[PDB]
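Student: The structure follows.
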Amino acid sequence: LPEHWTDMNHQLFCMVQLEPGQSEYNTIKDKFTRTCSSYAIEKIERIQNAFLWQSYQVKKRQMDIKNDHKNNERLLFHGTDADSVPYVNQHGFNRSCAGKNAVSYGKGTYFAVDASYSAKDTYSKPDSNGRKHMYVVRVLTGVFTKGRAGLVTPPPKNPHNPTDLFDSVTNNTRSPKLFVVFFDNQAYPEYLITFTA
Amino acid sequence: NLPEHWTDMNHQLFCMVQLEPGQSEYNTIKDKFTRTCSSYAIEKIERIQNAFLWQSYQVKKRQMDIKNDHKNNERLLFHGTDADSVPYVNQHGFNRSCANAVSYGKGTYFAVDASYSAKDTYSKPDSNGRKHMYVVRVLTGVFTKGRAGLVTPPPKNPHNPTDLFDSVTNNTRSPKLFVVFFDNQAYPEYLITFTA
Ligand SMILES: O=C1N=NC(=O)c2cc(OCC3CCCC3)ccc21
């Protein structure tokens, strides 16, 4: 497990509240406020999930071997409802639970480049106390292409070799604003931002 | 950390290895099939050596062994499929998003008996009459009865909604099938090519 994590004392899961003024808090706040300056952060929690981390790190090493470069990982946003937060914290992102996107590039889990997109009430639905929830997520975007609404996996790179797949898809390869991933353990929920108007 | 019985792959990460008829391994797998499918004709048995699928599976097995505090979480089951799905399963394993009836939930189905997987609706005969069935290592873990429309196994106690059963079945006392809902809970270990 990463050496900067808090000691969980044999436990496999912990949410750690970050302190404003620490570099770790400030980098996430700045990434958020770059496009969400009209909202205010209540708190930022580091997600320490040993099993999700292990499974994600195995997929990352595999993708780093296959693609024969790094640059497979992006830090993206995912807005969700309060009812989903316990499941995501413990089990991560499940495509079987994903809603249809208003612009669909495939049947998978969606991640935004900009916090403003994830901050829409459609995604980060305000709870009964007006709190909105957004994850900051390590996503294995790898090698990507423009998606299509019918996809249940990324498309093949070559139609004559249908099993050799792109890693993810996007809305626009030249100016990506979202990514869709179709497999478990391709996304690690790293931070949970709780925020309000 | 690849199994001793795998054959050398000359520094590659994926190989389908045809088994030698009459040796220990071929005999063991053939016997599991002929237990219930002795009226079929076996063309060949192939060992699936997929390093990445194996790594991902072994990590989930180690996690399930810790979570359940025992090492009885794995079963050897059967899965019939059509010829056009075989290259995908060999490379990528099983995908619940590529669904036949799903009465016990929206997962991947595995049969206890090869005879069940040998039905033409599962192991669809190709243009040459050939049928395809995997012998699969499945992390069934702690299981409960399934039902239509599950996207994950149910919780073990509704007081902790995120502490789930590992798999579901048709019948907890005498199971004939299992359903798993997560990638890398099943490792396709052998592919049997056969005819009626
Ligand atoms: O071998 C199989 N390959 N693909 C399947 O979908 C499958 C499904 C299966 O049980 C399906 C249930 C039986 C009663 C209602 C639903 C058993 C085996 C296989």
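Here chain B follows Swiss-Prot, giving residues 481-579, 582-678 in order.
Structure method, as recorded: X-ray crystallography, 1.6 Å.
In case you wondered, yes, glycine gets a Cβ from its N, Cα and C as well.
The following feature annotations were taken from Swiss-Prot:
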MUTAGEN   B:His559 to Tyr  Abolishes catalytic activity
MUTAGEN   B:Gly560 to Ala  Slightly reduces catalytic activity. Abolishes activity; when associated with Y-559 and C-604
MUTAGEN   B:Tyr604 to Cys  Reduces catalytic activity 20-fold. Abolishes activity; when associated with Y-559 and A-560
Student: Can you tell me how far the Cα of B:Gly560 (mutagenesis position) sits from the Cα of B:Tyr604 (mutagenesis position), in Å?
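Tutor: Cα of B:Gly560 (mutagenesis position) to Cα of B:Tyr604 (mutagenesis position) measures 5 Å after rounding.
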Student: Please give me the CB contact count at 10 A for B:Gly560 (mutagenesis position), counting all chains in the structure.
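Tutor: 23, counting other Cβ atoms within 10 Å of B:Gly560 (mutagenesis position).
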Student: Between B:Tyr604 (mutagenesis position) and B:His559 (mutagenesis position), what C-alpha distance do you get in Å?
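Tutor: Rounded to a whole number, the Cα-Cα distance is 8 Å.
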Student: Quick check: in three-state DSSP terms, what is B:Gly560 (mutagenesis position)?
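Tutor: Its secondary structure by DSSP: strand.
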Student: To the nearest Å, how long is the straight line joining the Cα atoms of B:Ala579 and B:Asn582 across 2 unmodelled residues?
Tutor: 7
